[PDB]
Amino acid sequence: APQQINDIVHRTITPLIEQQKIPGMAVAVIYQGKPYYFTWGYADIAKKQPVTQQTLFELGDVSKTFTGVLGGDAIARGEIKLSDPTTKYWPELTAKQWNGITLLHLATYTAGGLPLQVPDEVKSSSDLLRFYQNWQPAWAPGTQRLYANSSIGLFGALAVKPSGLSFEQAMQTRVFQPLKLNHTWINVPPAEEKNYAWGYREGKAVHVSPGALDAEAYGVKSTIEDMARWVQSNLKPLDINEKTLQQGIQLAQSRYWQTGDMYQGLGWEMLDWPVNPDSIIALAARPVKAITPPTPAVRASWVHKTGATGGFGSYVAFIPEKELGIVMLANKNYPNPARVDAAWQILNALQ
């Protein structure tokens, strides 16, 4: 890579790895549209397997960007509308609190306080219906944002119903395959296990466990090369040939709600660029202001998403107007501020 990129990346990431005791890390910088890769350490400490450009990391919450784009593609296909009531796609959801809750509210965490986590005891389709029927909102819809897997997770499940495909099949056929993300998985096949890094939590090797709506909210695994391709696709959607997918990417970067200096998209979150770091813990309820109608994707934006699983920490950020982006994948869930600080240091140096 150009020495400037080599230097800012190494001078920023080496210290990060040391301070946070990260076992293994991969980084991709997209500069002027081209990807540059960097890897350090171990994918599997016990078996002494190094992190490579083919290593699979759990993306955690970054998976929501794929869910938001798949939803956008379904909107573009005319299969669903964000203005539709949740009950149009799940008629069995008869409890009264659901009146007025639309797919937009599920997708943007504004339904009225759906919880962060779907309880472990909820597994079957019947258990899930019971959970949502029993949930009591704290607030009216479209008034406060509370980040939640049970919210965008339900959005993903309902968004694919008209397609007649399972969520995984829809994601594979409509998003992964068209974009050539051939080493991106919701379920890691046996043939690919050799490349699946272990996550580390309190020194123990761990992988994410199965859970309801996991694929939709936090279950994608990918390589640094495929993630760089995902960032390229989101930086320049017009280069995408599939019409509804190009549109869906654009819809996911639209600004639907504002809380402070941040705007909520479908999966993606955005701030106006230029932006400094301090503007960029268990439950944070914030009032939201509707952007009526949503602002189409703004090129001069810091678009990003952080993600974690018990043993992994991920971060993705890009600035469309500058054709610049970064992906940071690690097999330890370390503090979010440290991720954002490093990403900003690298991208700010590059322009």
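Residue numbering for chain A follows Swiss-Prot, covering 20-299, 307-377 in order.
Backbone N, Cα and C define each Cβ position, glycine as well.
Per Swiss-Prot, the features are as follows:
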MUTAGEN   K83 to R  Lowers activity more than 2000-fold
MUTAGEN   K83 to Q or T  Lowers activity more than 1000-fold and increases protein stability
MUTAGEN   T86 to I  Increases activity about 200-fold with respect to cefotaxime. Reduces activity about 8-fold with respect to cephalothin. Reduces thermodynamic stability
MUTAGEN   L135 to A  Reduces binding affinity of inhibitor compound 3 about 4-fold
MUTAGEN   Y166 to E  Lowers activity more than 1000-fold
MUTAGEN   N168 to D or H  Lowers activity more than 1000-fold
MUTAGEN   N168 to A  Lowers activity more than 6000-fold
MUTAGEN   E235 to K  Increases activity about 150-fold with respect to cefotaxime. Reduces activity about 5-fold with respect to cephalothin. Reduces thermodynamic stability
MUTAGEN   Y237 to G  Increases activity about 180-fold with respect to cefotaxime. Reduces activity about 100-fold with respect to cephalothin. Reduces thermodynamic stability
MUTAGEN   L309 to A  Reduces binding affinity of inhibitor compound 3 about 30-fold
MUTAGEN   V314 to E  Increases activity about 100-fold with respect to cefotaxime. Reduces activity about 5-fold with respect to cephalothin. Reduces thermodynamic stability
MUTAGEN   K331 to A  Lowers activity more than 1000-fold
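Here the Cβ of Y166 (mutagenesis position) has 18 other Cβ atoms within 10 Å, regardless of which shown protein chain they belong to. If you compare Cα positions, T86 (mutagenesis position) sits closest to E235 out of the mutagenesis positions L135, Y166, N168, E235, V314.
For the mutagenesis positions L309, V314, counting C-beta atoms within 10 A of each C-beta gives the highest total at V314. With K83 (mutagenesis position) as the anchor, the candidate mutagenesis positions are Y166, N168, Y237, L309, and the one with the nearest CA is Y237.
Using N168 (mutagenesis position) as the reference Cα, a 10 A cut-off selects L135, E235, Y237 from the mutagenesis positions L135, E235, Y237, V314, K331. Cα of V314 (mutagenesis position) to Cα of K331 (mutagenesis position): a distance of 19 Å. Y237 (mutagenesis position) has a Cβ environment of 25 other Cβ atoms inside 10 Å. Within the same chain, the residues at least 6 positions away from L135 (mutagenesis position) whose Cβ sits under 8 Å from its Cβ are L165, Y166, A167, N168, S169, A308, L309, listed in sequence order. Counting other CB atoms no more than 10 Å from each candidate's CB, the mutagenesis positions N168, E235, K331 peak at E235.
Calculated from the flanking Cα atoms, the unmodelled 7-residue segment between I299 and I307 spans 14 Å. Across the structure, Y237 (mutagenesis position) and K331 (mutagenesis position) are spaced 12 Å apart at their Cα atoms. In this structure, the C-alpha atom of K331 (mutagenesis position) lies 15 angstrom from that of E235 (mutagenesis position). In the three-state DSSP scheme, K331 (mutagenesis position) falls into the strand class.
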